[PDB]
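Here it is, the structure, as structure tokens.
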Amino acid sequence: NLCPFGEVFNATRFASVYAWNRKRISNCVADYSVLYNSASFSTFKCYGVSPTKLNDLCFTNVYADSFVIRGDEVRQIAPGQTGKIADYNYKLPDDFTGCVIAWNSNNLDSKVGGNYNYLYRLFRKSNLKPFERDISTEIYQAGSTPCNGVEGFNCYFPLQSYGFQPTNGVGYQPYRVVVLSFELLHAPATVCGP
Amino acid sequence: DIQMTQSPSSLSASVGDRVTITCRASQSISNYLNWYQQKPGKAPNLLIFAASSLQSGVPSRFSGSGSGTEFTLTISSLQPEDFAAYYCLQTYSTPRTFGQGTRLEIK
Amino acid sequence: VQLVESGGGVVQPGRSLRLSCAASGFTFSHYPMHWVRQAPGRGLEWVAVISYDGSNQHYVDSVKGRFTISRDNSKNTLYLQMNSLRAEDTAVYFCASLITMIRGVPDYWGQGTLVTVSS
Ligand SMILES: *[C@@H]1O[C@H](CO)[C@@H](O[C@@H]2O[C@H](CO)[C@@H](O)[C@H](O)[C@H]2NC(C)=O)[C@H](O)[C@H]1NC(C)=O
């Protein structure tokens, strides 16, 4: 009867920035004890419902999204915050009410040589509306010259890698970010706590 | 369409920290380049990323600067395990013609 | 993460030869792919490139028409068909992916495939 949080929060692999695996979870009892205690949670900031009173209100339908972010720009994950991660590959709607979680992680997110498997979007024809997947590698064209479909003098591949290293610094190191979104009154509450 | 030339094409490098390779293009390339290495009878691997950027997996001795119409790779040591090809490659247009090649001696 | 190639051999001047390039590890359906030729005792030249969807086929102005290249994402392979070959084609072919201005696409090359058409 317990929610499959262990099936989302804890895992060995994750999408980089754009293949974020949106998992919808319902028909459960919501527990906000392990999350509330924070423990190793780097930043438990939540936009919308207060974090203290989460286990009181019965939500309708809840989604979990996960990805990895560079960290110096973790703040970009919030309503009405432009940038490069919040504007091209993961857009949060204005009326967002859920919570955002960030875990500091170097032990499991950086090989000795340096990870190159955390691609994130770099260019796009138009800004991305909230909550829209973007999984496609079609070469961009900065200039007027059409480069066809290989590359060009003003054409780039729209997926660059973070370039992680074990040392890096206090910033510029992988932060695993997971955001929970709640629907307001779609139907009678389906998940609630004790 | 685009044709390249690297002047030396052959050089002798005894004990010394000053070995350089010159690569030149017919048309203004800006800062689009690649410099690759190929050991005798082995699959070539990267040596320089683009114009003046390195690629993780090689020491910091290798260097290269200059954009637009002239390019110069330089090294600052010997480490007698890198005597191999120093091929020049373009990333400007679809023709993407390579260079000619180079060889390193032992004196 | 690796990639290998197969289909080489020695044949008469002028015939249909199909060679395959199979890559595992890095996802194959996201990046273009290039074929690069190296003649014995000489530099190396470029022949052709294929985009991710296999809709565009750029070639060098030396084997236009003779060569053809396609991809099979489900099989996760690159197929190169060369026909009406001539003597100078004798060389070693490498199946590669080449970076242009960013560190996104990897740069693996395999080993190669020798093909001489003297017969
Ligand atoms: C994900 O893993 C962490 C630890 O790796 C879990 O945290 C532990 O949870 C158990 C069970 O609630 C507690 O007894 C421990 O005190 C917690 N901390 C530890 C082990 O350091 C976490 O619960 C896991 N995720 C889920 C959804 O269960």
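Here Swiss-Prot sets the residue numbers for chain A, with the shown residues being 334-527 in order.
Per the header: electron microscopy, 4.2 Å.
Placed from the backbone N, Cα and C atoms, the Cβ positions cover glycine too.
So Swiss-Prot has the following annotated:
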- A:334-527: domain 'BetaCoV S1-CTD' (DOMAIN)
- A:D405 to N: In strain: Omicron/BA.2, Omicron/BA.2.12.1, Omicron/BA.2.75, Omicron/BA.4, Omicron/BA.5, Omicron/BQ.1.1, Omicron/XBB.1.5, Omicron/EG.5.1; complete loss of interaction with host integrins (VARIANT)
- A:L452 to R: In strain: Delta/B.1.617.2, Epsilon/B.1.427/B.1.429, Kappa/B.1.617.1, Lambda/C.37, 19B/501Y, Omicron/BA.4, Omicron/BA.5, Omicron/BQ.1.1; Contributes to cellular immunity evasion and increases infectivity (VARIANT)
- A:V483 to A: Increased resistance to neutralizing antibodies (MUTAGEN)
- A:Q493 to Y: Reduced host ACE2-binding affinity in vitro (MUTAGEN)
- A:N501 to T: In strain: 19B/501T (VARIANT)
Which one is it: of the recorded positions A:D405, A:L452, A:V483, A:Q493, whose Cα lies the shortest distance from the Cα of A:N501 (variant position)?
A:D405
Could you round the CA separation between A:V483 (mutagenesis position) and A:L452 (variant position) to a whole angstrom and send it over?
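Spelling it out, the Cα of A:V483 (mutagenesis position) and the Cα of A:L452 (variant position) are 19 Å apart.
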Is any of the recorded positions A:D405, A:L452, A:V483, A:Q493, A:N501 near chain C, in the sense of a CB under 8 A from one of its CBs, and if so which?
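The answer, in sequence order, is A:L452, A:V483, A:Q493.
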About how far apart, in whole Å, are the alpha carbons (Cα) of A:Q493 (mutagenesis position) and A:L452 (variant position)?
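Just about 5 Å between their Cα atoms.
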For A:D405 (variant position), what is the tally of other C-beta atoms lying within 10 angstroms of its C-beta?
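Cβ-Cβ neighbours of A:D405 (variant position) within 10 Å number 13.
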In angstrom units, rounded to an integer, how far apart are the Cα atoms of A:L452 (variant position) and A:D405 (variant position)?
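It is 16 Å, counting Cα to Cα.
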According to DSSP, collapsed to three classes, what secondary structure does A:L452 (variant position) have?
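Once the DSSP labels are grouped into three classes, A:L452 (variant position) ends up as coil.
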Which recorded positions (A:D405, A:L452, A:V483, A:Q493, A:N501) come close to chain B, taking a Cβ gap under 8 Å as close?
A:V483
